[PDB]
There are 2 protein chains.
Amino acid sequence: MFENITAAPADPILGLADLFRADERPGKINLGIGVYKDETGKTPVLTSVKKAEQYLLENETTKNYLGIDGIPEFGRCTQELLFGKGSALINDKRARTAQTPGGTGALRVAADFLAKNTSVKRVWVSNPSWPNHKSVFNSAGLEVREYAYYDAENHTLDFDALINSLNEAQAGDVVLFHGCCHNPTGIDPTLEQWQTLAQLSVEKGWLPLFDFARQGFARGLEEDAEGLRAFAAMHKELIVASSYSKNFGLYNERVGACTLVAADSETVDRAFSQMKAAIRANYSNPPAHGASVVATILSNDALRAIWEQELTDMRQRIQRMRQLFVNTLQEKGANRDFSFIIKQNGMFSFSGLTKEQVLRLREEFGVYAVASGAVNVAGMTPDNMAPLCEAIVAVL
Amino acid sequence: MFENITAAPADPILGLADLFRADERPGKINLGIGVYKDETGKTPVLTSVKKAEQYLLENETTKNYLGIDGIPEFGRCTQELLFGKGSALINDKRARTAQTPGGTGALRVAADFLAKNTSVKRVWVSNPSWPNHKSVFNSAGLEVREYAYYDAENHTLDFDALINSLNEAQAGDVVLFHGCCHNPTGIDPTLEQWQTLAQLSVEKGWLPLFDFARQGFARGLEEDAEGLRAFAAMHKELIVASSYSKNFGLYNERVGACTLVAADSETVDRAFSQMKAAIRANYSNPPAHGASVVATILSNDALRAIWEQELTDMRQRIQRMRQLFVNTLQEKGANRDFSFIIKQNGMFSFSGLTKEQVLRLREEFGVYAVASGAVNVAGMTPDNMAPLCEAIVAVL
Ligand SMILES: Cc1ncc(COP(=O)(O)O)c(CN[C@@H](CC(=O)O)C(=O)O)c1O
Ligand SMILES: Cc1ncc(COP(=O)(O)O)c(CN[C@@H](CC(=O)O)C(=O)O)c1O
């Protein structure tokens, strides 16, 4: 049965990582992966988390299965975060949330759901996007088209190009949006743009799918959600996939959610049932540990305060590295302006580098960027900035 | 898009559990879900687990992603449990293991893998079997056929009928086998039958897929792997989906493994890469918590000794309930002769009840069995026995 199986192509992200290890060179930097890093170059366990964990150690009396959708408080807490405390969506019992194994698991779950219960055939993602988007949708047997997004020339959002590709999209098509902190560009729309896209969407019959993997990393928890919120204000239906991997430092625990929104309660309920059937035939029910830690923290005022502060620290550290990066770029001879960087959000920055430049950076230099050409500002440290900056100049 | 979605039917297992949850009548017995219960009628957290979770709490320094296949130690440990310390499959490096979200997760990954990289079109499952089997397979696009297994008349394994039905199975078809403790029948094959089953499988070209969800609940860790080991001794290829939900009481942490076995290390490696690609488009990487717990316990002689003892206690409590159940039934007045019970293994027992009897047994007195007429022996206590049997006799 397996003699003729072909090797699978290496994973664009994961693949690069494997090689980072094998590169046995001393002073090699590693800016190519969307995980948070501290001033010391480590990815620690949050203090709020370690606390929520003592608590769970002390208080759990059973490990009996959660329900297919997971921890209820988990669900309410997420919807609050997404939509806001006094949301009508919430008030009208118009949304349902399923706890899933990470942001990926949600996407997948949303994928299977749509493929088997709807007339959906195509999902539109941006160019560029997180490479894994395509594989997940394609796995559900859905088509993935692409929309223009980035302006290679001006290092900004190509609004017209974007609105222009979107016209090849049919009513009933799924359009995927990065909630904030676009991967891998770091370029997000403005509130005004989001509002324009929102009106367009309803005018056109698109089904919005938001990918929210870094809420709290652009401007702050609430700000970062104004986009989603503008859509939710006019859409009857919508889907949201979120992840708590970056914001809670819970990567390996697989904490995310899939929120389904319908015109009304009777509808989401009917629909949510199919979504649950989908989960049942996939992984059955979710992993408790990380979601539990999340609920505990979001529910306890003290823990939650420590957490938001930890989040703020992470976010500020990033903002520090962008400025420091363009600065050192300048003081290092670079004679290209890297100031657009400063206007970018999140961990990712589309530096401007070329496919070859990237190869070079890593071959000669030991500096590992993303295949796509983006760098993870979060892997930069006051210590590694110089060396890293010399190398980039050396290839411009 | 959601307007006409049709509500999903209730799950045969999960659906009853909920039904049982919305009735607070007194002496309400719950025998229809396959979770272990103690004499107190609870599902406790093992002490070995509690011990391991502290260690983790004390040692963990990061929640950074695990690789697609999870924890290495976890894989080796699983393999040794499965095949034996000195297995050739192990020495020849002929097997690769992916850490998955529970046994359902493993099954689903095996399914996607098979569907996308192979000529498999059908999977043969026993009649009856755990109802979720048909669902995971169908979700992956595979078709499922059923082979006879159970002798309603004699409360045994219909070996002839089984073999006789399997004959309709072609070369390249997947035949699903429950490693031990058949669900929901409790009827397992003898070693001699396994051997017969192994040899016929080789010559007919079936691809064996073993579902191993309760290793340790029949006779013991090793003893339980006997059947798996006979096949392994003469197949070039095979797939193993295992669960640590029951045996470690880690139900909600989602701890399982998918083991792939090929003719050699090069083949296994190439197939495995296709497996990892399947995972990556599903949930991406697995939940660390449960698995670390397993790995830690399995690696430590001390924790290990403690863990095996707790398993032994669980197993012996079930054996106790089997005997007490036939005795009480006996006394309480039953007409039928339920000694066959004694010969069954694990948590379940096909009592031999009809569809109506189960309906009645639950509308009438609040005894909740599985639609199939199976009854979870592990949800029986010395307290609830009498009332239980009283209800049962009332319906024969
Ligand atoms: C935009 C985006 N969406 C969804 C996800 C999936 O998140 P979960 O880890 O919660 O599943 C990621 C993670 N992308 C990271 C890491 C990775 O892809 O493995 C990145 O390096 O871009 C992401 O960047
Ligand atoms: C035969 C069998 N295989 C796989 C699984 C899945 O195990 P995981 O929980 O590790 O995914 C179960 C669990 N079956 C239980 C519980 C359930 O079906 O949800 C049962 O009631 O039979 C099972 O009985």
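Note that Cβ sites are derived from N, Cα and C of the backbone, with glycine treated the same way.
Swiss-Prot documents A:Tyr65 to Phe or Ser as a published mutagenesis change and attaches the note Slight changes in activity. For A:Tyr65 (mutagenesis position), other Cβ atoms within 10 Å of its Cβ number 21. Under DSSP, A:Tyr65 (mutagenesis position) is assigned to coil, being neither helix nor strand in the three-state scheme.
The annotation that Swiss-Prot gives for the mutagenesis experiment A:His133 to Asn reads: Decreases to 60% in maximum rate of the overall reactions in both directions. Same-chain residues at least 6 positions away in sequence with a Cβ under 8 Å from that of A:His133 (mutagenesis position) are, in sequence order, A:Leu107, A:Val125, A:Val144, A:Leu176, A:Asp211.
While the structure shown retains the original residue, Swiss-Prot records the mutagenesis experiment A:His133 to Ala with this note: Slight increase in maximum velocity of the overall transamination reaction between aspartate and 2-oxoglutarate.
The secondary structure of A:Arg280 (mutagenesis position), as reduced to three states from DSSP, is helical. What Swiss-Prot notes for the published mutagenesis of A:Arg280 to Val is this: Reduces first-order rate constant over 25000-fold.
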| note | Rounded Cα distance in angstrom between A:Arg280 (mutagenesis position) and A:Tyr65 (mutagenesis position) is 13
| note | Listed in sequence order, the mutagenesis positions from A:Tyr65, A:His133, A:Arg280 whose CB sits under 8 Å of a chain B CB are A:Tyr65, A:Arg280
| remark: According to DSSP, A:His133 (mutagenesis position) sits in helix
| Hey, what's the Cβ neighbour count for A:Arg280 (mutagenesis position) at 10 Å? | 20
